[PDB]
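Here the structure is laid out as structure tokens; the discussion comes afterwards.
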Amino acid sequence: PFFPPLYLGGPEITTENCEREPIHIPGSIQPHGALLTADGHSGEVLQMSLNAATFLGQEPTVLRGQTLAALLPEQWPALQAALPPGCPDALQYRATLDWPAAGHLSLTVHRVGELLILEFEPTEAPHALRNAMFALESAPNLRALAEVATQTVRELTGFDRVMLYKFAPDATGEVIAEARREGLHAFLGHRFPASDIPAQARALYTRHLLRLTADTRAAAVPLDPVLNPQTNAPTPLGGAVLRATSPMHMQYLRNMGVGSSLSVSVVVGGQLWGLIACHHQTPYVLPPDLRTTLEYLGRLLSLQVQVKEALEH
Amino acid sequence: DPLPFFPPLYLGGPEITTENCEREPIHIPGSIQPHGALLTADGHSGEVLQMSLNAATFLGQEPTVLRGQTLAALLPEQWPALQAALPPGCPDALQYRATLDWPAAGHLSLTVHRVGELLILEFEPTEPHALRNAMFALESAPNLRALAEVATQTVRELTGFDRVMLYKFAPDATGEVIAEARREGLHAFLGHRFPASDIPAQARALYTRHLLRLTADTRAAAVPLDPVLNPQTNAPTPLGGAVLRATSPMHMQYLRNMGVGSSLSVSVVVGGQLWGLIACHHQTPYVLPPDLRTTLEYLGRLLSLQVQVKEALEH
Ligand SMILES: *C/C=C1/C(=C/c2[nH]c(/C=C3[NH+]=C(/C=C4\NC(=O)C(C=C)=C4C)C(C)=C\3CCC(=O)O)c(CCC(=O)O)c2C)NC(=O)[C@H]1C
Ligand SMILES: *C/C=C1/C(=C/c2[nH]c(/C=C3[NH+]=C(/C=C4\NC(=O)C(C=C)=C4C)C(C)=C\3CCC(=O)O)c(CCC(=O)O)c2C)NC(=O)[C@H]1C
């Protein structure tokens, strides 16, 4: 099963109980964005991140009464149609708001049962993706495909280190390709134990295909209330990219000297084949539109891995 | 019966009838569609060899001036990028794309690929979260039918085409329309089936390697290359990989007879085989700009993946 989260007086995690930390329900988010939850029917704002006032520019109480209808007039009917009752928690809808306080915000919404989860992040506003797609497809074998993928991602993102991290049948991981800035340790060829990415992290990554820690030293921002009014239970945040990273994994990243981390799942035959894993030495908020490019690349790599593995077997 | 290609018309080959369809050499027509321009150049020196006859009007230069310069001089910023992206021996399927600001012609999209020692350069005029939203909707579709319907509707919304169909090949190469989105008033093709020869075997082979082809105006005359043969080889210039390549006149007649002014299909490739086509129709001529066509190319790949996934959920 899972332990209760901390804020419901559950045990603190150790290396004895890696597998039982409820990472999906941390009750908090990373501070480079803001999150609101809301009722599926009424559009009634039920929870907000204590930092919402910053991003939205709204007097705190104003929000926690109001309706999405009021708050987002153009958007609220689109949401209603895009995310019908009963849809999967994996389905997401995005829009760009030109919002008074903040030039442009990206809005990302998904639905978990009766709750809409809304994420707001700063945003903005060429051929590198098309060029990359053809490059991946003409790679002659899996090894070269891995090399092209890591190089392409590094060029698109500027990340200090990009790896392709492949799982063995026992969930031992191996770095099979790597693109990195001069003057970093090489992780190429290294294998790591399955517990470094515990089973409950791997399952969540099979369904929700991108996560990140924008700053490995930033404090999480609580949800208020912490419990969903609807259920008097924790809000599931696993489909939210803003979700606070596990403090165990933040300790892991700091001990490696990483300041920013991001990864994309490569899913083949319904299973987690591996990860595009990225490191930056310093804090780094990759903007939403560039993340989208990596999300596309994730799908394309999933296709090409199967194609390429089929021409060996 | 499968038989080798006839020589093209310009090398004294025969004219093509319903009798000998499968033998038209549709990859070497010696000509392009008039809404863009094409140059060929030597892959090592960058000497310009062939050009479409309309090139002066896209590129704003006399032929003899174009042909008298190397790509190093014509494309000083792109020439080194081309050479890195398209190394000798690379496959003909690999494409490099850039946007140019050309004085006379505005923003041009440049698409380049390499066939042996030849570079092929295509120039076309070029111009929010719809793709991301579509990607997730496709993935959440519960079964093959719902996927097919979401895919057709999405493509129609992105493009404005009068008719978008998902055409699926059977094992005997007969096809069947299995989903479609269509303009009000058009008659339905859903559930209809068409003989295997409607798309002969040399077209299906090409359609497994080069995943997007089109006919922007089914009444437009083709524009010859000049000279027609590659001076490197005194042989035909391979245009299989060029979206500007002229469509088979057999096929343009089949389209005009249907009332179609514009056609475009994306290949859906599963396990190395052509599974089906996203086929689109417009009643009037219609040019879809290169950046919009890129969205369809990306959806072609997504759909190939999702078709595998939906079919595996099915035994
Ligand atoms: C008691 C449990 C421990 C634990 C937990 C844990 N680990 C993750 C997630 C990740 N761990 C990763 C590991 C590596 N990254 C590398 O670069 C290398 C090798 C050079 C390794 C071995 C990775 C890539 C992830 C994914 C997330 C990311 O990209 O940063 C989680 C989940 C975190 C979250 O999503 O909130 C958890 C709980 N890690 C341990 O080492 C043990 C002690
Ligand atoms: C004597 C040969 C004939 C022939 C040749 C031919 N056909 C193609 C390509 C295509 N034919 C298609 C047929 C259909 N379009 C539809 O909308 C339907 C059903 C409602 C069918 C059956 C299609 C879709 C294509 C693909 C290209 C496109 O999307 O337009 C070629 C190759 C063309 C080229 O690449 O230049 C050739 C030679 N078709 C016949 O019917 C016989 C008479």
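The first residue you see is number 1, and the count goes up from there.
Backbone N, Cα and C atoms are what each Cβ position is placed from, and that goes for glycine too.
Annotated tetrapyrrole binding site per Swiss-Prot: B:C21, in sequence order, evidence recorded as a curator's inference. The annotation domain 'PAS' is assigned in Swiss-Prot to B:23-91. Sequence annotations record features per position, and here Swiss-Prot assigns domain 'GAF' to B:143-307. The note that Swiss-Prot attaches to the published mutagenesis B:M250 to C (Swiss-Prot position 259) is: Binds PCB (in vitro), but difference spectrum is altered. Quoted from Swiss-Prot for the published mutagenesis B:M250 to A (Swiss-Prot position 259): Binds PCB (in vitro), but difference spectrum is altered. One mutagenesis experiment named in Swiss-Prot is B:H251 to A (Swiss-Prot position 260), and its note says 100-fold reduction of chromophore-binding activity. The annotation that Swiss-Prot gives for the mutagenesis experiment B:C280 to A (Swiss-Prot position 289) reads: Binds PCB (in vitro), but has aberrant spectral properties.
This view paints the features noted in Swiss-Prot onto the structure.
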| residue | record | DSSP class |
| --- | --- | --- |
| B:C21 | tetrapyrrole binding site | helix |
| B:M250 | mutagenesis position | helix |
| B:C280 | mutagenesis position | strand |
Using all protein chains in view, find how many other C-beta atoms are within 10 Å of the C-beta of B:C280 (mutagenesis position).
27
Cα-Cα distance in Å from B:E127 to B:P128, with 6 residues unmodelled between them?
15
Under 8 Å between C-beta atoms and at least six apart in sequence, can you list the same-chain neighbours of the residue listed as 'tetrapyrrole binding site', or say none if there are none?
B:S197, B:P200, B:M250
List, in sequence order, the same-chain residues at least six positions removed whose CB sits under 8 Å from that of B:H251 (mutagenesis position)?
B:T215
Please report the number of other Cβ atoms within 10 Å of the Cβ of B:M250 (mutagenesis position).
15
